[PDB]
Amino acid sequence: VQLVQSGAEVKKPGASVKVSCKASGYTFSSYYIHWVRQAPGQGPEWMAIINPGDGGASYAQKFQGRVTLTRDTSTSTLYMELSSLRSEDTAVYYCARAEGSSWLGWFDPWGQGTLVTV
Amino acid sequence: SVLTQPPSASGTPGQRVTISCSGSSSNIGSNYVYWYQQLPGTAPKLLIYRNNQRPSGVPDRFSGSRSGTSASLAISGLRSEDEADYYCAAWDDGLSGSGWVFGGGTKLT
Amino acid sequence: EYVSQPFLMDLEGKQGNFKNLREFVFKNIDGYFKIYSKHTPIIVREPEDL
Amino acid sequence: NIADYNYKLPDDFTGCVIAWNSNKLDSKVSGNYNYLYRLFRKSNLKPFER
């Protein structure tokens, strides 16, 4: 009934950084998953919305194609593999939960986030 | 569009001020708004649904409303514990991208 | 699907003294298929001769 | 081009068209591969086409 993140550190720019958080609690096939990035000293930017099961994905304009996400059901892991890291890509990621079979509405509580710096 | 927000929100303990997000057309007047408060050192927490009811339960000293293309939140009974950062989130539906856009940034003093 | 009342026929008949003439015009323009009809009884001209 | 192989209108059109945004209904995060159109046909378009 909670989500915890994974540990990481500083990486070289222009490389691939693996980020993940687990998922547990209620049933899995009928609850959408949100991920959102937040920069310190500013407002957060919305990252992605994911449908489990078939693993449907959608991405924003500023991150279309330059970021890759994967998902699974039995192991219940949610991966991104960041590439092309700038000084803009130093922020904290959060993985979330949605209403279920709908991407409009209130946001269920996030995790503890993952900080990434270059 | 961009969801302009005031840089800060002045206040003293024991009174009422309003914090507002001003947006463009088809961003606030079209879809609902979401108010968020970021306590330092903690994960952010939901505080309101669409501004007609309370999600689980909060004292009614905080009141949210919409006016045209803007949204407002009046807060009263200010404490030193509630000094935090306030954010607003909305579905944009703009040209070339329709993500969950956020506001700017304000500080409660 | 389309089901309506039938046309004005005559009960049974024979292979002689063709008293019935039926003339129709069929067309279709602008997505609309028009059917026009005319029926004529008691034509006493047996050997063809429209 | 939608008015090239699918539907354009009658040339002397009477009546009118109502359209509105339908992002909430006919869209999914996994994508809808159910609404499909035509890219190739031998000839040109003329009013009714289905």
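Using the numbering of Swiss-Prot, the residues shown for chain D are 417-466, in order.
The way this entry was determined, per its header, is electron microscopy, 3.6 Å.
Just so you know, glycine gets a Cβ as well, placed from its N, Cα and C.
In the three-state DSSP reading, D:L452 (mutagenesis position) counts as coil. Listed in Swiss-Prot is the mutagenesis experiment D:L452 to R, annotated as follows: Increased resistance to neutralizing antibodies. Decreases HLA binding to NF9 epitope. Increased binding affinity to human ACE2.
D:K444 (variant position) carries neither a helix nor a strand DSSP state and counts as coil. The Cβ of D:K444 (variant position) lies under 8 Å from the Cβ of no residue that sits 6+ residues away along the same chain. For D:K444 to T, Swiss-Prot lists a natural variant annotated as follows: In strain: Omicron/BQ.1.1.
Here the residue is the original one, but Swiss-Prot notes a natural variant at this spot, D:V445 to P: In strain: Omicron/XBB.1.5, Omicron/EG.5.1. In this chain, no residue six or more apart from D:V445 (variant position) has a CB-CB distance below 8 Å.
Cβ neighbour count for D:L452 (mutagenesis position): 7 (other Cβ atoms within 10 Å of its Cβ, all protein chains included). In Swiss-Prot, a natural variant is listed as D:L452 to Q, annotated with the note In strain: Omicron/BA.2.12.1.
A natural variant is reported in Swiss-Prot for this position, D:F456 to L, and the note states: In strain: Omicron/EG.5.1. Taking all protein chains in view, 5 other C-beta atoms sit within 10 angstroms of the C-beta of D:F456 (variant position).
For the naturally occurring variant D:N460 to K, Swiss-Prot gives the following note: In strain: Omicron/BA.2.75, Omicron/BQ.1.1, Omicron/XBB.1.5, Omicron/EG.5.1. Long-range neighbours of D:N460 (variant position) (same chain, six or more residues apart, CB within less than 8 Å of its CB): D:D420.
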D:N460 (variant position): secondary structure state under DSSP, collapsed to three categories: coil
